[PDB]
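Colleague: I have a structure here, written as structure tokens, and I will follow up with some questions on it.
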Amino acid sequence: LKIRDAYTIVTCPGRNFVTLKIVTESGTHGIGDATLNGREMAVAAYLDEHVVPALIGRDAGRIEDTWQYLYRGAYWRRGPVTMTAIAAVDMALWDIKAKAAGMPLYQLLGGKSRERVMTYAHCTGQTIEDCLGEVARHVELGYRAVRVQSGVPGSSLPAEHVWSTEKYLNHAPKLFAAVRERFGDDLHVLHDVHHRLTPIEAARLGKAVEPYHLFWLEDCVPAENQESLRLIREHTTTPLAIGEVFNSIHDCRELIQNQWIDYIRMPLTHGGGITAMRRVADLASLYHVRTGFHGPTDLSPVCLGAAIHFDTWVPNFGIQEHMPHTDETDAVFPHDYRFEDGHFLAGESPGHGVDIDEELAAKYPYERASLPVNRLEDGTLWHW
Amino acid sequence: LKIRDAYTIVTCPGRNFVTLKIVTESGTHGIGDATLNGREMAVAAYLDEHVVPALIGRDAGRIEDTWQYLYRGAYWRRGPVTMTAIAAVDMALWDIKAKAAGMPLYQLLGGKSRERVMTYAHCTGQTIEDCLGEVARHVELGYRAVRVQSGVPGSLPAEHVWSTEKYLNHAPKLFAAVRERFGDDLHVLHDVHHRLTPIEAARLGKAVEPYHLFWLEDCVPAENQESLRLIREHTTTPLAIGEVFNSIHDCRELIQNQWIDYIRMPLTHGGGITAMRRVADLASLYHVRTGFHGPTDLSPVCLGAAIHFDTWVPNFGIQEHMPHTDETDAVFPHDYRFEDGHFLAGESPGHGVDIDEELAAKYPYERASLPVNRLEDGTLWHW
Ligand SMILES: O=C(O)[C@@H](O)[C@@H](O)[C@H](O)[C@H](O)CO
Ligand SMILES: O=C(O)C(=O)C[C@H](O)[C@H](O)CO
Ligand SMILES: [Mg+2]
Ligand SMILES: [Mg+2]
């Protein structure tokens, strides 16, 4: 069946989301996430002006061909705006194919490899003790894994934050010691360094936290130069994760083949969708690397539902990040995935099982909001 | 001085161009090219909605800090849309800085390294003979270098058909004909435009060694930079690549492994003067030279700034010249000049290019997409 209509929907049920909707001649439809936090309108224009007009009249079943058409056809390849636009189309086309097959997406991908998908929760506090308070509450909600972040002693436009690496390095290990001290060894404990270290600094950190056996240490260093991971991997056995800022397998091919990471974090909506992420997960499986999908509030329930289906099938699944969306967001994107006892259960409806309530989405107009920047104490513009 | 205003202009004097204008508290101003062929409105929105609002009140003199601020601050790094928006800001701030300095941009960059900048022309035809005719006409205009292209016998994107095997059998005849009629002094360039696999490109490279090409360009899609290894190991025909790149990270290994001789990434797509300085610096360590992509889909703002960069940069190789329409030239009054096959950098402060906002408004945006290639079985291929 041919594509009859395609259009984007922009909404701000607590924060901005951009969604692509594709409708066939038969009335069947599918949606895909197109949200790129803090650059949302770039993807909206990429879709409205350059992609959507070319979708009309295309065979909706030709997912692979459409992917190549958009990826190669763009001439300028890869990039967050580019691959997010591509992801959105791809996710809507998988949604449609699954519906057409009368199957939940996980069935179409190869069937279920697990009964539930483990998540991790965000436990953040101004201080260690505040963070420990949050770990306690999330464990009570059933989470078996937690990401711990604490303040270090000492917005429409980007907020400006200040950073000290050495203050962070001397404080971080205390957080993890305190977590283990209180909650014991069974809990999976994750930590996101969020790009702020150099490789030898991350190496030191990795070593220092070895006694606390972290599930992962995430985004140690900016990795446009993938070789950046080498010194870290050679100096510590703390497991490493990276990739939420990646959009292409070509951003992480060397990382994976060299066994420099344990978990690949690139999610569906920024990594070119289901089609592209199958290939990434495939390469990963050759090197013992597992999926650890980025799952913040700035990827919509559409991506989350798709991700949960993907997580249900993919053999080398690692973990699924869970930052719950607001009530309002959840109402704008009705879905059949469910959270129970610290795990997700995939939906059983045909498609990825997520919809968009267009009338409700219309009640929340877009509101500009930018990610923060980080500066060192001398004013140097650093990595946030 | 602080930035007082910043805004984009979208105009279509023969084809689409996007331009960023930055204006300081004193009325001084600079422009930067922001044109991304076939995806123009993505860049326009990136700038209009997300970058411009943050530019206001910023110190215009802080070029480096602004570059890092937009590059790192974006969070999602690199990419065609991303690095073009950044290139436009960068180019406009260097315009402004050179203006404040009372110097043409090349002086600000380190002074002139050469007295003129060699260009190459496009010589395209349906048949080899058509091509030779175009070569002759450009040689008479003073061009010492031509990029030769002939046909292979046998609003939305046009869809072309492609056959590698027919091309591989035909292309060597074009270069042999070119040498036969024009001899050995002329530099002869060829752009394979992404259509080959590495071992195919290696075959082609070897086939054309007798004709001593200035370069063989974009042999293979190079997202995987290792793609170049087989070609380099099997032929001594020089290799150029990079018009589709936007980051030093797209080409670091290619350069460090000496897999190419010319880096093609241009100012507007490669993060501007600031980023391209670093690319040129890395290239010089490995005897790689600059060969800026210079099609009509980069505006005269880019061309003027490129000519300046070309004038200073020690490891300059060549500058591509596809002449813009007279209408384009009128929208972007400029002081670089073409003489006898070479550019001369302008001598006015800044990069020497302006935009006529009243004329630009006479040419509204019109959507136009690049072609796609399909093989004969309908496989969606590389264009
Ligand atoms: O792992 C994470 O959840 C963070 O790195 C993200 O919340 C990130 O800061 C934002 O998603 C960026 O949009
Ligand atoms: O001039 C060249 O070398 C080209 O390959 C031109 C490109 O196809 C064109 O600029 C794409 O916008
Ligand atoms: Mg993170
Ligand atoms: Mg080319």
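FYI, residue positions are counted from 1 along the chain as it appears here.
Using N, Cα and C of the backbone, Cβ positions are placed for all residues, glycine too.
Taken from Swiss-Prot, the feature active site, proton donor/acceptor covers B:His193, and the record attributes it to similarity to another entry. If you look up Swiss-Prot, you'll see B:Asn37, B:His122, B:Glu243, B:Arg264, B:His293, B:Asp297, B:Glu320 marked as substrate binding site. The Mg(2+) binding site annotation in Swiss-Prot covers B:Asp191, B:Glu217, B:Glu243. According to Swiss-Prot, the mutagenesis experiment B:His293 to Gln (Swiss-Prot position 313) carries this note: Abolishes activity with D-gluconate. No effect on activity with D-mannonate. According to Swiss-Prot, the mutagenesis experiment B:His293 to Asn (Swiss-Prot position 313) carries the annotation: Abolishes activity with D-gluconate and D-mannonate. Listed in Swiss-Prot is the mutagenesis experiment B:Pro295 to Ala (Swiss-Prot position 315), annotated as follows: Strongly increases activity with D-mannonate. Slightly decreases activity with D-gluconate.
How buried are the listed features, and what sits near them?
Modeller: For B:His193 (active site, proton donor/acceptor), the Cβ neighbour count at a 10 Å cut-off comes to 15, with all displayed protein chains included.
DSSP gives B:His293 (mutagenesis position) a coil state; it is part of no helix or strand.
The Cβ of B:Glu217 (Mg(2+) binding site) has B:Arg147, B:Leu189, B:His190, B:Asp191, B:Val192, B:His193, B:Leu239, B:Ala240, B:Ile241, B:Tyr262, B:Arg264 as same-chain neighbours under 8 Å, each 6 or more residues away in sequence.
Note on B:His293 (mutagenesis position): other Cβ atoms within 10 Å of its Cβ, all shown chains, come to 26.
For B:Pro295 (mutagenesis position), the count of additional Cβ atoms within 10 Å of its Cβ stands at 16 [all protein chains shown].
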Colleague: Below 8 Å between Cβ atoms and chain A: which of B:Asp191, B:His193, B:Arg264 make it? I'm asking about the recorded positions.
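Modeller: Cβ contacts with A: none found.
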Colleague: Beyond B:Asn37, B:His122, B:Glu243, B:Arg264, B:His293, B:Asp297, B:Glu320, what residues of that chain have CB atoms within 8 A of the centre of the substrate site's CB atoms?
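Modeller: For the substrate site, the extra neighbours are B:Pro266, B:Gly294, B:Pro295, B:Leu298, B:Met322.
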Colleague: Cβ within 8 Å of the Mg(2+) site centroid (B:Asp191, B:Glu217, B:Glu243 excluded): which residues?
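Modeller: Those within range, site residues removed, are B:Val192, B:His193, B:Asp218, B:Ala240, B:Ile241, B:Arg264, B:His293.
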Colleague: For the binding-site residues listed here, B:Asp191, B:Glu320, which shows the highest count of neighbouring CB atoms within 10 A?
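Modeller: When each Cβ's neighbours within 10 Å are tallied, B:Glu320 tops the list.
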Colleague: Specify the count of other C-beta atoms within 10 Å of the C-beta of B:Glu243 (substrate binding site).
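Modeller: A 10 Å sphere around the Cβ of B:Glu243 (substrate binding site) contains 25 other Cβ atoms.
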Colleague: Which residue, out of the binding-site residues B:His122, B:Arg264, shows the minimum number of other Cβ atoms inside 10 Å of its Cβ in this structure?
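Modeller: Across B:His122, B:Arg264, these binding-site residues, the one with fewest Cβ atoms within 10 Å is B:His122.
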Colleague: Count the other Cβ atoms sitting within 10 Å of the Cβ of B:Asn37 (substrate binding site), across every protein chain shown.
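Modeller: Its Cβ has 19 other Cβ atoms within 10 Å.
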Colleague: Return the members of B:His122, B:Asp191, B:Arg264, B:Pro295 (the recorded positions) with CB less than 6 angstroms from at least one atom of ligand 2, or none.
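Modeller: Result: B:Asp191, B:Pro295.
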